[PDB]
Each structure stands twice: as C-alpha cells, then as structure tokens.
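Novice: The structure that follows is given in the form of structure tokens.
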Amino acid sequence: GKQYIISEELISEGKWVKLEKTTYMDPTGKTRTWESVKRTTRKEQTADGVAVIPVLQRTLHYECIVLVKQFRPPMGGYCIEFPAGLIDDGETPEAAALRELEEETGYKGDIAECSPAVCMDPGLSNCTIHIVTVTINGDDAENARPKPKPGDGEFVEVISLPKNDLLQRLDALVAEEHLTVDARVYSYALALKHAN
Amino acid sequence: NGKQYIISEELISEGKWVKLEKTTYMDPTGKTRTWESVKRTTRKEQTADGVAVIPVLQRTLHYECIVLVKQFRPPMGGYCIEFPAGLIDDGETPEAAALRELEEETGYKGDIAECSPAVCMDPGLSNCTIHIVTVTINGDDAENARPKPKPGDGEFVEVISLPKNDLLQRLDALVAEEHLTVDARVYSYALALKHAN
Ligand SMILES: Cn1cnc2ncnc(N3CC[C@@]4(CCN(c5ccc(C(F)(F)F)c(Cl)c5)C4)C3)c21
Ligand SMILES: Cn1cnc2ncnc(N3CC[C@@]4(CCN(c5ccc(C(F)(F)F)c(Cl)c5)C4)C3)c21
Ligand SMILES: [Mg+2]
Ligand SMILES: [Mg+2]
Ligand SMILES: [Mg+2]
Ligand SMILES: [Mg+2]
C-alpha cells in the first residue's frame, strides 16, 4: 500500500537544475518510473527558497501587498511574484526573507510568521520554500525612501497593490500589461475574497 | 531600462513528460545572458498546461469545507496535500478539465464559480502554467452524498475535507501528525483566509 522511492538515476545536470528518472513502488506492488526535476543548490537547508508576503502598513492608507515584476527566462515573459529567492548556506528562513525583501524592494520588515517547508510543484519537482509573512512599517524613516540592492542579473520592478482589492487589481494587470501572475500570489488573492 | 526577450531556446535533454532547455535572453542593459529552463512536453494549444481546483463543499448546517487530496509524489519522495489538479486534455476547456479532475480524484460533481487566467507554478524554474478554477460542491445533492472516485492508471488519491474557517491550523495539525508536505498554493490560500479575518 505504501509508496516509496527505490532509486534515482541522473539524466542531466546543469549548474542550477537537474533532471532525474525516479523509480518508485506504487500501492499495488508495481514499480513505476517518473521524470523528476531538482535544483542543484539545496544543502543542509529545510527548503530551497523563501517567498515573502510583505504587508505594507501606512496609517490613513489601505494595507498593500508588495510584489515584484521580473522577466522570467523560463516563462519568456514578465511575471508578478512575491519577493523570493534561495536560502543561503547556514542562513535561517526568517533571515533570508528579510534580506530578499530588502534586496528586491528596499523595505526593512519584521517577521510575522514562517510556514513549514511547502512544495512548489510536487508533480514536477522537489522544490520547496518557506512562505514568510512580513509586515513593513511604512511610517518608519527606514522605509520612507526604500533602497533596493539587486545582485548581478536581478532586474526588479516594485509593485504595491491594495490587500482589500488584490484579486481585481491583479486581473487588471493581466489584461492591461499581458503579465503572468504567480500561482501562490493568485491563491492568496482568491482566498482574501473567499473569506467569510 | 530596455525590455527583455528570448533570443534562442536550445534543447539539452527531452523526456516523455519534461525537458530541460538552455535559454539565451537579452537583459535590460543590452547584454545577453543564459538560463537553464524546465518545460513540460505535453503542452499544445491549451491556454495552460493544467488546472488546479479550489472545491468548496457547501452543506446546510455545516461549515464550508475545502476539498484537498493526498498523493504520493515521486519528485518529492513522499505524500503531499494538494488542490485537485491535472493536465488539460487537447481541445478540453479549463473549466471542463477542472470538473473532470475533481470528479475523477474525489468523486464530487462540482459547479463552476470562477476561472483564473493562466498563472505560473514556478516561473524561476519552469514555464508551467495553470488555471485556478474555483468550484462549489452542493453536498446536499444526492450525487454528492457518497462520492465515487474513478482514478486513471497510476493515480492513487486520498480525499481530505478541512473546514474553511480553520484551514491553516488543520493543515498544521496534519504536518505535525505525520510526514507530509503541504502544497505552496494550498498554504497561501490558508494564510490569506487567516489574514482576512
Ligand atoms: C505518468 N508519468 C510517468 N512518468 C512520468 N514522469 C513525469 N511526469 C508524469 N506525469 C504524468 C502527468 C503528470 C501527472 C500529474 N500531473 C500534473 C499534476 C498537477 C499539475 C498542476 F496543475 F498542479 F500544475 C499539472 Cl500541470 C500536472 C501531470 C506528470 C509521469
Ligand atoms: C543565475 N542563473 C543563470 N543561469 C541560470 N539558470 C537557471 N537558474 C538560474 N538561477 C539563479 C538562481 C535562481 C534565481 C531565482 N531563483 C529562485 C527564485 C524563486 C524561488 C522560489 F522561492 F520562489 F521558489 C527560488 Cl527557490 C529560487 C534562483 C535561478 C540561473
Ligand atoms: Mg488603513
Ligand atoms: Mg537573490
Ligand atoms: Mg533576489
Ligand atoms: Mg489526475
């Protein structure tokens, strides 16, 4: 009944990603194969990366979610995402969240909560992240004029949409700008509307 | 400030289901860069590779439930809690795929509520895209009294209905209880529900 991995064979390994053929035992006692994807960068970390839900709080204003718009070569187009990135060797999820947030948007934030490791596309890959909810005090002088510090090859546009109408604003962006919205962002947006 | 685009896409390795390409693209400064990209081989004329279904089970004098599925995922080497999901067949509408997948995996006959534009699953890694299809399930209808699944070859599914009003804590309890990974879309949905109250 219980399924498990028998063995993994490397098909192709690049600098960043690899393709494996996975042999596994199905519930009926029959062994099957599966073409799996993995990052090559995972080490002693609980997950590959962090995604940050940055809630920007200014008084006398709506709460905003801070998103980033980037060109994504795999997608061959621009995407709207939660700020995200790899957890560095020895770095905690919480710390990687704040750093990524500051690198991509400039905002200095405070941890609110940190998810367990969640899978990005379990049908395709073993990639996991921690989803980290961060509040940004946008009345602090820190965040008055936020200063992005992007690394080499990081071209990032910051986009702050209101929480209270996030789903509609995202759909407007897709129709207007012909962007692709991230699935995690859209799931979040949906739930806000579906809450009772 | 210049706009970015694909220059070329060179195949590195193609399987029956997934392949790895080397993408060359132009960055904003006018310098060419490369990227190791993942793509599914099954895509054709569909607006997306697949669908994920948010099934809201509605019953009189019961709290709304979200219907999730637990499956072994070879890439993860373990069981995962996910929204019902699969590929869109050739010529199939996303809505039609959502309903089919939900009935095959769970046995529930849903009704369409809303359907998203194509959204990306992991755009830093792959081009994989889906429509997120919100579906209501009338639990009081007799068709949905005792749902009869019908999984295809190599499909092995457990149905898990958690209340909407307490989804996040119920998922936490499931992770604490056994070795399990919650899907990122599931967790993001549950987070928003909490954050909305
Ligand atoms: C069947 N099979 C055998 N070796 C394989 N080797 C590799 N893959 C396989 N599959 C079959 C098709 C799939 C089953 C689950 N799939 C899937 C599940 C979920 C999603 C969604 F919507 F969440 F994104 C999508 Cl797009 C697709 C397709 C991967 C393999
Ligand atoms: C830099 N680079 C050059 N060729 C490449 N070829 C391939 N890859 C690359 N990268 C670099 C690292 C990454 C940049 C964005 N990344 C990333 C972005 C998002 C997530 C998250 F958390 F959302 F899942 C994660 Cl885990 C990682 C890593 C992929 C390549
Ligand atoms: Mg306010
Ligand atoms: Mg980074
Ligand atoms: Mg970054
Ligand atoms: Mg299926």
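By the numbers in Swiss-Prot, the shown part of chain A spans 13-208.
Method on record in the header is X-ray crystallography, 2.5 Å.
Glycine is treated like the rest: Cβ placed from N, Cα and C.
So Swiss-Prot lists these for the protein:
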- A:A96, A:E116: Mg(2+) 1 binding site (BINDING)
- A:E112, A:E116, A:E166: Mg(2+) 3 binding site (BINDING)
- A:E112: Mg(2+) 2 binding site (BINDING)
- A:57-197: domain 'Nudix hydrolase' (DOMAIN)
- A:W28 to A: Reduces affinity for substrate about 8-fold. Strongly reduced catalytic activity and strongly reduced affinity for substrate; when associated with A-46 (MUTAGEN)
- A:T45 to A: Impaired phosphorylation; generates ATP in the presence of diphosphate (MUTAGEN)
- A:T45 to D: Phosphomimetic mutant; unable to generate ATP in the presence of diphosphate (MUTAGEN)
- A:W46 to A: Reduces affinity for substrate about 6-fold. Strongly reduced catalytic activity and strongly reduced affinity for substrate; when associated with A-28 (MUTAGEN)
- A:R51 to Q: Reduces affinity for substrate about 15-fold and reduces catalytic rate about 17-fold (MUTAGEN)
- A:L98 to A: Reduces affinity for substrate about 6-fold (MUTAGEN)
- A:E116 to Q: Reduces catalytic rate 2000-fold (MUTAGEN)
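Describe the structural surroundings of these features, if you would.
Specialist: Every protein chain shown contributes to the tally, and the Cβ of A:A96 (Mg(2+) 1 binding site) ends up with 26 other Cβ atoms within 10 Å.
Around the Cβ of A:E116 (mutagenesis position), the same chain contributes A:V80, A:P95, A:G97, A:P160, A:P162, A:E166, A:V168, A:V170, each under 8 angstroms and 6 or more positions distant in sequence.
The number of other Cβ atoms within 10 Å of the Cβ belonging to A:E112 (Mg(2+) 3 binding site), over all protein chains shown, comes to 25. DSSP assigns A:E112 (Mg(2+) 3 binding site) to a helical segment in the three-state reduction.
Using a 10 Å radius centred on the Cβ of A:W28 (mutagenesis position) and all shown protein chains, the other Cβ atoms total 14.
Of all Cβ atoms in the protein chains displayed, 14 besides its own lie within 10 Å of the Cβ of A:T45 (mutagenesis position).
A:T45 (mutagenesis position) carries a strand DSSP state (E or B).
The C-beta environment of A:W46 (mutagenesis position), restricted to residues of the same chain at least 6 apart in sequence and closer than 8 Å, consists of A:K33, A:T34, A:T35, A:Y36.
Of all Cβ atoms in the shown protein chains, 19 besides its own fall within 10 Å of the Cβ of A:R51 (mutagenesis position).
Using a 10 Å Cβ-Cβ cutoff, A:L98 (mutagenesis position) registers 19 neighbours.
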Novice: For A:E166 (Mg(2+) 3 binding site), list the number of other Cβ atoms lying within 10 Å of its Cβ atom.
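Specialist: Looking across every protein chain shown, the total is 14.
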Novice: Sequence order is fine: just name those mutagenesis positions in A:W28, A:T45, A:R51 with a Cα within 10 angstroms of A:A96 (Mg(2+) 1 binding site).
Specialist: none
Novice: Checking interface proximity: list the recorded positions among A:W28, A:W46, A:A96, A:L98, A:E112, A:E166 whose CB sits under 8 Å from a chain B CB, in sequence order.
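Specialist: Contact set vs B: A:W28, A:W46, A:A96.
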Novice: Please spell out the DSSP helix, strand and coil residue counts for the domain 'Nudix hydrolase' (A:57-197).
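Specialist: When I sort the residues of the domain 'Nudix hydrolase' (A:57-197) into the three classes, I find 33 helix, 56 strand, 52 coil.
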